[PDB]
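Data first, discussion second: the structure below is written as structure tokens.
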Amino acid sequence: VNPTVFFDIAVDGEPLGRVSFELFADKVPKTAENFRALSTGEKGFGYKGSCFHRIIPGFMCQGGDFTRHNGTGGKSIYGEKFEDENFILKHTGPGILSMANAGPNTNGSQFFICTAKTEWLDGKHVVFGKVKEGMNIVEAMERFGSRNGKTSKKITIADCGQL
Ligand SMILES: CO[C@@H]1CC/C=C/c2cccc(c2)[C@@H](C)OC(=O)[C@@H]2CCCN(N2)C(=O)[C@H](Cc2cccc(O)c2)NC(=O)[C@H](C(C)C)NC(=O)[C@@H]1C
């Protein structure tokens, strides 16, 4: 019953590949639903056309700012920000999908995809999914990242939706 969504990733406007995610609605339904709806665009806004603004090889890829496009923006389907739903799931390894934030209870739309175990984020960021297919695409994305996260090419979500 867990939903699956996809991102079609582009590099400077040319196709890279598709990353698909399982969303763990069975443990974090509110957080899963936010990501699902932002992926379909059914609220009239969402991830389509937004970029991955911070990519740190060996760590994570971060995106989701569709309002300001400067790493500070984005919003949830619940108004602006929402509470940390729970911290049941941990940052256990490559492929983990988790909410970016600016402290407790500040979930919007920004998210990150781990490429490693990042246990120091446990209890601070809500884990709500995992890459299902296309981890090789996430690994390809890392080539365009850097130590401080600035990307060397424009890495965009050209299209996205629910499977
Ligand atoms: C532009 O907006 C600034 C961001 C300040 C810059 C943070 C920064 C810069 C370079 C590398 C890193 C962090 C590495 C080590 O960490 C991540 O990439 C982590 C990895 C998990 C996802 N993530 N970033 C996050 O969730 C971060 C967590 C964070 C915030 C502040 C300082 C810090 O060291 C880490 N939150 C943010 O990026 C948020 C946005 C979600 C609105 N921005 C903010 O809070 C303020 C307003």
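So for chain A, numbering is Swiss-Prot's, and the shown residues are 2-164, in order.
Cβ coordinates come from backbone N, Cα and C, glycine included.
Marked as domain 'PPIase cyclophilin-type' by Swiss-Prot on the basis of sequence analysis: 7-163.
Swiss-Prot documents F60 to A as a published mutagenesis change and attaches the note Loss of ability to stimulate MAPK/ERK phosphorylation. Long-range Cβ proximity for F60 (mutagenesis position), meaning a same-chain Cβ under 8 A and a gap of 6 or more residues, is found for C115, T116, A117, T119. In the three-state DSSP assignment, the secondary structure recorded for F60 (mutagenesis position) is coil.
In Swiss-Prot, a mutagenesis experiment is listed as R69 to A, annotated with the note No effect on peptidyl-prolyl cis-trans isomerase activity. Reduced interaction with BSG/CD147 and ability to induce leukocyte chemotaxis. Just so you know, the Cβ of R69 (mutagenesis position) picks up 10 other Cβ atoms within 10 Å once every protein chain is counted.
Swiss-Prot gives this note for the published mutagenesis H70 to A: No effect on peptidyl-prolyl cis-trans isomerase activity. Reduced interaction with BSG/CD147 and ability to induce leukocyte chemotaxis. Taking the Cβ of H70 (mutagenesis position) as centre and 10 Å as the limit, one finds 13 other Cβ atoms among all the protein chains shown.
Swiss-Prot documents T107 to A as a published mutagenesis change and attaches the note No effect on peptidyl-prolyl cis-trans isomerase activity. Reduced interaction with BSG/CD147 and ability to induce leukocyte chemotaxis. Every protein chain shown contributes to the tally, and the Cβ of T107 (mutagenesis position) ends up with 15 other Cβ atoms within 10 Å.
Under its mutagenesis entries, Swiss-Prot includes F113 to A with the note: Reduced ability to stimulate MAPK/ERK phosphorylation. DSSP gives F113 (mutagenesis position) a strand state.
Under its mutagenesis annotations, Swiss-Prot gives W121 to A the following note: 200-fold decrease of sensitivity to CsA. Reduced ability to stimulate MAPK/ERK phosphorylation. Counting every protein chain shown, 8 other Cβ atoms lie within 10 Å of the Cβ of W121 (mutagenesis position).
As a published mutagenesis entry, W121 to E appears in Swiss-Prot alongside the note: Loss of peptidyl-prolyl cis-trans isomerase activity.
Experimental mutagenesis is annotated in Swiss-Prot for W121 to H, with the remark: No effect on peptidyl-prolyl cis-trans isomerase activity. Annotation note: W121 (mutagenesis position) sits in a helical segment as assigned by DSSP.
Under its mutagenesis entries, Swiss-Prot includes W121 to F with the note: 75-fold decrease of sensitivity to CsA.
A mutagenesis experiment is reported in Swiss-Prot for this position, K125 to R, and the note states: Loss of acetylation and interaction with TARDBP. Taking Cβ-Cβ distances under 8 Å and a sequence separation of 6 or more, the neighbours of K125 (mutagenesis position) in its chain are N102.
Mutagenesis annotation in Swiss-Prot: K125 to Q, described as Acetylation-mimetic mutant; no effect on its interaction with TARDBP; the structure shown retains the original residue.
Other Cβ atoms within 10 Å of the Cβ of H126 (mutagenesis position) number 20 in total over all chains. The secondary structure of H126 (mutagenesis position), as reduced to three states from DSSP, is coil rather than helix or strand. What Swiss-Prot says about the mutagenesis result for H126 to A is this: Loss of peptidyl-prolyl cis-trans isomerase activity and interaction with HCV NS5A. Loss of ability to stimulate MAPK/ERK phosphorylation.
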Cβ neighbour count (within 10 Å, all chains shown) around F113 (mutagenesis position): 24
Contacting mutagenesis positions for ligand 1, chosen from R69, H70, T107, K125 when the Cβ sits under 6 angstroms of any of its atoms: none
Nearest of the mutagenesis positions (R69, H70, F113, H126) to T107 (mutagenesis position) - Cα to Cα: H126
